[PDB]
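Visitor: Pasting a structure below so you can have a look.
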Amino acid sequence: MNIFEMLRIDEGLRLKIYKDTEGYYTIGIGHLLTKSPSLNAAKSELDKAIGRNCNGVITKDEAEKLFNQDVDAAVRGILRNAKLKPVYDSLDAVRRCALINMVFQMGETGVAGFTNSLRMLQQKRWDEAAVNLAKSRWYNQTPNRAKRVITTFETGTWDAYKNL
């Protein structure tokens, strides 16, 4: 299993503009288009993103291209982030994937906000960190996905996804 397969399980794949769990216009593999309520603003962003008139629909290839960019930008974001980089550098390869997954879902800023949990992960206090992470709007709003990520940080294995 790798970051791509992991995120593919968590976000799903949709070839038609859709509304995410927060009600925002999304496409492909969790690619947020706009927080705006206008489906038109969404279609415009979509076209801007693919470089063609898509009329709200994209191919699998297009979805994958977007997904590659997004994973890439998530990693680069963590690496440029003064709060995130040290954590990421301290982690093993599996746990690194769990942090990338949070960043992909909630953005750099959002994750950078989990101060206490970040400190615990750095210190390698797995159990304590799994507990602190669960005390968040994130966990309450998308509990099954949060559980999988949290299990990944707790164990350092892909068990939560071997299921899936």
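Heads up, residue numbers simply count up from 1 along the chain you see.
A Cβ is built for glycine as well, from the same backbone N, Cα and C atoms used for every other residue.
Feature table excerpt (Swiss-Prot):
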- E11: active site, proton donor/acceptor (ACT_SITE)
- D20: active site, proton donor/acceptor (ACT_SITE)
- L32, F104, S117, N132: substrate binding site (BINDING)
- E11 to N: Loss of 84% of enzymatic activity (MUTAGEN)
- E11 to A, F, H, M or N: Complete loss of enzymatic activity (MUTAGEN)
- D20 to E or Q: Loss of 99% of enzymatic activity (MUTAGEN)
- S117 to V: 50-fold decrease in enzymatic activity (MUTAGEN)
- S117 to I: 500-fold decrease in enzymatic activity (MUTAGEN)
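Provide an account of the burial state, proximal residues and distances for the features listed.
Guide: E11 (mutagenesis position) falls within a helix when secondary structure is assigned with DSSP. The local packing around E11 (mutagenesis position), expressed as other Cβ atoms within 10 Å of its Cβ over all shown chains, amounts to 20.
Annotation note: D20 (mutagenesis position) sits in a coil segment as assigned by DSSP.
Look at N132 (substrate binding site): DSSP puts it in a helix.
The C-beta environment of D20 (mutagenesis position), restricted to residues of the same chain at least 6 apart in sequence and closer than 8 Å, consists of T26, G30, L32.
The DSSP secondary structure for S117 (mutagenesis position) is helix.
Annotation for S117 (mutagenesis position): spatial neighbours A129, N132, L133, criterion Cβ-Cβ under 8 Å with sequence separation of six or more.
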Visitor: Reported as an integer number of Å, what is the Cα distance between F104 (substrate binding site) and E11 (mutagenesis position)?
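Guide: For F104 (substrate binding site) versus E11 (mutagenesis position), the Cα atoms are 10 Å apart.
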Visitor: State, in Å as a whole number, the widest CA to CA span among the substrate-binding residues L32, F104, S117, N132 given in the record.
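Guide: Between the most distant Cα atoms of the substrate site, 27 Å.
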Visitor: Could you work out which of the binding-site residues (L32, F104, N132) has its C-beta surrounded by the smallest number of other C-beta atoms within 10 A?
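Guide: Among the binding-site residues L32, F104, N132, the lowest count of other Cβ atoms within 10 Å belongs to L32.
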